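Report on the structure given below.
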Amino acid sequence: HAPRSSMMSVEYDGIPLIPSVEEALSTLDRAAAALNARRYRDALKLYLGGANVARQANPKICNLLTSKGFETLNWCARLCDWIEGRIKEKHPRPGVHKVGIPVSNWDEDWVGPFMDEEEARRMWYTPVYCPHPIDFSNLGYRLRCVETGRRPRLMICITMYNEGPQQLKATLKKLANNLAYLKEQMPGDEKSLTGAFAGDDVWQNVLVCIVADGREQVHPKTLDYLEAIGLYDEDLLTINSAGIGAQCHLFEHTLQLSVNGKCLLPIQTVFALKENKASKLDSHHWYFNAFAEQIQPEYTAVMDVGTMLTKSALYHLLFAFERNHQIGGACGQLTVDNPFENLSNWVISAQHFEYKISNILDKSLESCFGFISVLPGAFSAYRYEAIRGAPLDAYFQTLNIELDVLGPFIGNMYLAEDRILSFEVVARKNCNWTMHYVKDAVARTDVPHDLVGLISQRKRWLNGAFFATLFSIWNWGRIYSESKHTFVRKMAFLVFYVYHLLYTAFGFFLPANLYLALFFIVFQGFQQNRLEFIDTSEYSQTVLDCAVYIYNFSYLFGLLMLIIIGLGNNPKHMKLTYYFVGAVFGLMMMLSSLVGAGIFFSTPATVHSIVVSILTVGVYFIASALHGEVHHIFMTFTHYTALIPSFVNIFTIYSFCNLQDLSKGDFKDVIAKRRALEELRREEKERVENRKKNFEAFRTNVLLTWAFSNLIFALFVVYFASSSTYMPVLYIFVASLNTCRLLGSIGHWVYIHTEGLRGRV
Amino acid sequence: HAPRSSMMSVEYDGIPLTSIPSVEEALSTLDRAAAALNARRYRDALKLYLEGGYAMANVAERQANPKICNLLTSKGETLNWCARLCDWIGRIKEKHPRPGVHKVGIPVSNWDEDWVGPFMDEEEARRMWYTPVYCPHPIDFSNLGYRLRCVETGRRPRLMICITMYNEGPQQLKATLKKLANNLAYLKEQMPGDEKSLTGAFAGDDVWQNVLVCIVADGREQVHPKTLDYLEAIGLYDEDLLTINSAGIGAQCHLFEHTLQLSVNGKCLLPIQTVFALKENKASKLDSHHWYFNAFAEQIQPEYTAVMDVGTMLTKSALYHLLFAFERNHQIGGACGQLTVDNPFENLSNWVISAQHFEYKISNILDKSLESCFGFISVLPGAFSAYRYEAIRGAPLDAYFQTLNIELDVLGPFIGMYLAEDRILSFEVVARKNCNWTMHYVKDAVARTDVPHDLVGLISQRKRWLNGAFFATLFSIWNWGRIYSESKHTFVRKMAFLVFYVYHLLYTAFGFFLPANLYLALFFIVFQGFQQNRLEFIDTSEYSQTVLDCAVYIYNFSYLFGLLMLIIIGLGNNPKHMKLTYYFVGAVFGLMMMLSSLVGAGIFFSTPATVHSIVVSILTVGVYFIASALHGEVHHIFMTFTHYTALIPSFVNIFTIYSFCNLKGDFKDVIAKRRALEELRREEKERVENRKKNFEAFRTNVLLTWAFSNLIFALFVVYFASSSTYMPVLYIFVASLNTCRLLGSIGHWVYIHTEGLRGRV
Ligand SMILES: O=c1ccn([C@@H]2O[C@H](COP(=O)(O)OP(=O)(O)O)[C@@H](O)[C@H]2O)c(=O)[nH]1
Ligand SMILES: O=c1ccn([C@@H]2O[C@H](COP(=O)(O)OP(=O)(O)O)[C@@H](O)[C@H]2O)c(=O)[nH]1
Ligand SMILES: [Mn+2]
Ligand SMILES: [Mn+2]
């Protein structure tokens, strides 16, 4: 008991015994929050932040703070009058005030046609509150183009989010090259453009709109570059956006760019940096709704950040748009930059081959029928007459209506919604807008050089592609039900719909078909003595079954590991495992390719065999030679064929794995407010949990359907079909698909090379 | 051009019209002052605290409620703290100033006029004591001046009970408190002056003073509103008092103290010395135990410390049996009570509840008896376990809370082991340096809890349980050398621990390959008795020869498809929206079990029942009934054998798969502060991403190891072993394990029934 008494006696003995600018910014931020919550008395009090500090020795900061204080005091007077009621107005907000500060860097040595000092030397900036970008023009926001009276006929969007300065600099240099090429067209000839895109004035009619995604995620080097080109200012942003509470901040500057001894054409640029992170869909929402509804361009082009365009990409797009007068939208060719260089990388070469083949075959076939599912990230352009209303409304339905009402089906559909916009353009009511694919308007992008980055990219691509394909398949009746196309166009669309259904059905069972083809040809030619270049009649009879058993077990274990990994961890720490699986599949397909080549060469090459082989495999080379670019295929065929199983299995599995990856009161009044806030928090948590439950349930159901359909098809073919009664069917199906694609490419080539001469009729 | 001019003229015409305090205000200002003081900005903290104090002083007069008026006047304490902080800013030197602690007791709203008690004073009976606590690291809870009513009144508790509660209905808490009062009444009613009853601090008429029941909540945002209403009813929570007195303190949790009086029908329950520590921010049960153990135990310094979850009803003699064990043994470093499902006889139609009851009874009897024979128990999660605060004081608790003290990044994914760290506390108590503490299992101290009645709830619970059990088992296996390396046990104890370590290694190795062993056993016995004519009660010699292989093929395909679906679903979506799928798989496995069960019974009854067969069958299966009859409770097993047998494969496969599958500055200073905050946020995001990457990578690696080890073992047994060369081995292994468990149960029974008579020697 002595330790207890000692401790308690110890406790008993231990028992006895000028304002600031940051303050102004915080108070204005609180006032903005109070005004957001509609507490006008407190908002007026805290706003009256509004003059004593502007002690600053820096002339620019002193002027900015003086102007901000004066504007805030004027706004306080306006709000006080509003509360007094002598001025009646709906939803009061601080007045729109854009501040033009002299740019930090201006080049004394620069060459331009003609320009004014106010536009050239000074940079304009305005923070905007617009919650719904439709009433951007209603709240009084204007752009320098509108203020100066320039009426841009074409606008371009460059969505940018966490990129280095090099990509943006390359994109802007390429755009300047495009503008220079548009300037240098010879007048008074048949081929060149005429009208608003002539020389010496083309730079005024094109506006390049850079939409960021989040002030918290853009690269500091990116911001340093933007300040260097004279389009960003942290001090100006912080001073002039203190109490406005802007959702996005837009800076306007017709920036001048110089490269070596050649000074690029000035580019009319608007850069909308948005405060809260959102999706590329939200960036397009801001861009399209606000800026398009304001200046109303004739053509609207969209490209990602890092896509380098040739000198004639914009020229070819505009030429197509003017000469056709029917195209409701078009997209340029997507190409990997420097394909010849760095040929040692297999992933880069495989991506190059995939892009070239996809473009040529699929895009030519789809452009023949006037409906093209644009590749994600491709440099696509539309005309703002086929997109004005219902197409854009459908495009942004996901943002306008919360994901709970739509469901998971619509959300996964709108993951890559550029295809949805394309379909809505094609099937717009009471209008016949077809689509087009421009071969010569090549837009060079920079694809990932690692298998893990390729895996993530192809996951998002395949998710969007699959569900947009489902949308088109289910809603294809709208083309005949609502649109007014020609009867020939309706029949062509019906034929393409039949082809699309067959192609999508084949691609759904692609893993099962690939497994069956490899198994049958290679391993049941080896086991059952069907490889014409070798006699395995007797052998040991242990290796004969050992080959099939090893192949089956390796394939099944690889598929199980792939499913587990794709369902689980992010494919960035599994680089070694994914490289191992990809290398195993690649080596297996090189073995299969040599086995198939041996079989084809040892076969006495009957007429049916040679026709099928041509029409199945050599269709790639035939279409490439027709289009004039065959060296790319010649170089990248082996690299891509080494990556066919990785592509099919890994990418399809991972894409299907993550379908759910989607973005003066008293004390009684105080207690009631606390209870209401707690209840709203609980309801929001429950609603988010229900959203996640529905999304994950749909993901798992669709994944189970896909995987078990493939497994059941493979088992029923293996157990109930021989190589002689299935492989002819597979060859017929693949030959039919490649025949349709070859006919499409032939039609696209003949259309391009013939429509010029037959333009009179 | 006409509509363009029309719209631009419309915009031009639209161009006209470029260059008395409040209590809520007082609470908000005090909260801001608390935040500023947390940020160590003493000038701003002093200003805001002064404003809040004066605001409360002015507001309190206008309140009509006498309680709120007096309480707000008293709180407007804040002015005294303001004076202290102003003096601190140097005539008073003090390190880390904070508002002085102040506990305020308001009369309880409801006091029972008709109530019977031994003797009590009005101050403790009618008044409820409350104090908010800042203490961040609960070790210096006593250093900051915080005291409990037991310490203030001089009552010196010797047993302290913890009831962790989080999002629970009033009924569970009321049942737990009623059962605790029943235990206190039973401790009162012990006959003095006899051999059996306890002597000393737990005698009659005063035992209620020596026991403190500490209720620790987990979050004020998650506790049930009905739970809070019940707490007000028993007079232990006051929302107004909390909201006012916790304004500027910024307490991490709020503790209320009340010797609550409970009445049930015409019988008045014993008063319970209760402390209710409600945590402001949500945390884990580990953090709840951190607060409980460190703060309260280090303060009052108990003799025994008991831990129970909420909803666990104890019989009248649970505490008596635990304290009898602790007093009479004088060596037990910790004990755990029996875990039992309430009302097992009732609702026998539910299969999941019955299976859980059978699992609890068999696990308790067999495993806990065997472990208590050897003095080392892996405590079941949620069980009513108790320790003595002499074997837990230092290193065991430090190891227990290592996860909280050191962030999971340094520890790794293996250590994050501490999901269920009660086993870790058990092992650290057993292997504490320089002292020999063993554990014990109290059969008669039954703690009845309430299990989930749905397969999905069972799945989640068993995921938690299996996760903790597996990694605590790995810890014990890897660190079992510490018992001989550091502890001072008897040589016989060291040898017993070595024998138990060998048994534990074998048992864990067998349980790791449990799915593969179950699949092989079912496959071999049932389907390779049916296909190969080994079922002694039927002759399948000729048959159709198509159904003979069809049975094996159907079983294999169904098992593999079910396993794949289970992996995908478990590892993917949350098992709450897949109730139908999980019930389907469970029903399939239960029907398969039924088939296997009757097939095995037929095989045994048709076999001529040789001596080896009967011995193996008895010792393998009837070991359950033998141990149950020895312990006197055999009716439970007799009624629940079939119910648990139907759920063996669901248990093993589903639960194991889910558990393993989810492992005064200027603007330059302001800009520098913004940049520092951005960089800190980015580094925190990167650190969280790295944590998740390592965590998921370890999860997937262990899952792949487990699944592929099971698959490879199953394939190598199927292809390279016959039923005659593997099933004898499986029978021998399981027979050995059940022999060890039966011997353990027999030893525990004989120890309990013999140690009393042989206590002299
Ligand atoms: O959350 C995001 C991620 C990306 N982006 C942008 O939207 C386009 C997405 O293409 P990305 O470059 O991510 O795909 P890639 O070209 O790398 O395959 C690019 O302009 C991105 O900067 C966006 O707006 N929000
Ligand atoms: O985040 C949590 C979840 C639970 N608990 C409590 O800690 C114990 C965890 O046991 P649980 O109820 O999860 O297990 P069960 O009884 O449901 O099988 C119970 O007292 C819970 O109320 C907690 O402190 N924090
Ligand atoms: Mn890109
Ligand atoms: Mn519970």
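Residues 23-39, 91-121, 123-124, 128-131, 133-741, 762-859, in that order, are what chain A shows, numbered as in Swiss-Prot.
Determined by electron microscopy, 3.2 Å, according to the entry header.
Backbone N, Cα and C define each Cβ position, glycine as well.
Listed in Swiss-Prot:
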type: BINDING; residues: A:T237, A:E241, A:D291; note: UDP-N-acetyl-alpha-D-glucosamine binding site
type: MUTAGEN; residues: A:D291 to A; note: Abolishes the catalytic activity
type: MUTAGEN; residues: A:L359 to A; note: Leads to 70% loss of activity
type: MUTAGEN; residues: A:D382 to A; note: Abolishes the catalytic activity
type: MUTAGEN; residues: A:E432 to A; note: Greatly impairs the catalytic activity
type: MUTAGEN; residues: A:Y433 to A; note: Greatly impairs the catalytic activity
type: MUTAGEN; residues: A:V452 to A; note: Greatly impairs the catalytic activity
type: MUTAGEN; residues: A:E495 to A; note: Leads to 95% loss of activity
type: MUTAGEN; residues: A:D496 to N; note: Strongly reduces the catalytic activity
type: MUTAGEN; residues: A:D496 to A; note: Abolishes the catalytic activity
type: ACT_SITE; residues: A:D496; note: active site
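Structure coloured by features recorded in Swiss-Prot.
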| residue | record | Cβ contacts under 8 Å, 6 or more apart |
| --- | --- | --- |
| A:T237 | UDP-N-acetyl-alpha-D-glucosamine binding site | A:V289, A:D291, A:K358, A:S361, A:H362, A:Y365, A:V380, A:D382, A:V383 |
| A:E241 | UDP-N-acetyl-alpha-D-glucosamine binding site | A:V296, A:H297, A:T300, A:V383, A:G384 |
| A:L359 | mutagenesis position | A:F474, A:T476, A:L477, A:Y492, A:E495 |
| A:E432 | mutagenesis position | A:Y718, A:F725 |
| A:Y433 | mutagenesis position | A:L412, A:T413, A:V414, A:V525 |
| A:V452 | mutagenesis position | A:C409, A:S458, A:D496, A:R497, A:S500 |
* Structure fact -> For the mutagenesis positions listed (A:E495, A:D496), most other Cβ atoms within 10 Å of the Cβ sits at A:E495
* To do: Look at the break of 20 unmodelled residues running from A:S741 to A:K762 and give the Cα-Cα distance across it in Å, whole number.
  => 39
* To do: Could you check which of the recorded positions A:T237, A:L359, A:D382, A:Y433, A:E495 have their CB within less than 6 A of ligand 1?
  => A:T237, A:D382
* Asked: Excluding A:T237, A:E241, A:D291, which residues of the same chain place their Cβ within 8 Å of the centroid of the Cβ atoms of the recorded UDP-N-acetyl-alpha-D-glucosamine site?
  -> A:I236, A:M238, A:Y239, A:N240, A:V289, A:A290, A:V296, A:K358, A:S361, A:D382, A:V383
* Contacting mutagenesis positions for ligand 3, chosen from A:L359, A:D382, A:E495, A:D496 when the Cβ sits under 6 angstroms of any of its atoms -> A:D382
* To do: Based on DSSP, name the secondary structure state of A:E241 (UDP-N-acetyl-alpha-D-glucosamine binding site): helix, strand or coil.
  => coil
* Structure fact -> To the nearest Å, Cα A:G124 and Cα A:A128, with 3 residues unmodelled between, lie apart by 6
* To do: Take A:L39 and A:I91, the residues on either side of 51 unmodelled positions, and give their C-alpha distance in whole angstrom.
  => 37
* Asked: Just counting, how many other CB atoms are there within 10 A of the CB of A:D291 (mutagenesis position)?
  -> 20
* **UDP-N-acetyl-alpha-D-glucosamine binding residues A:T237, A:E241, A:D291: largest Cα-Cα distance, in Å and rounded to whole number** => 11
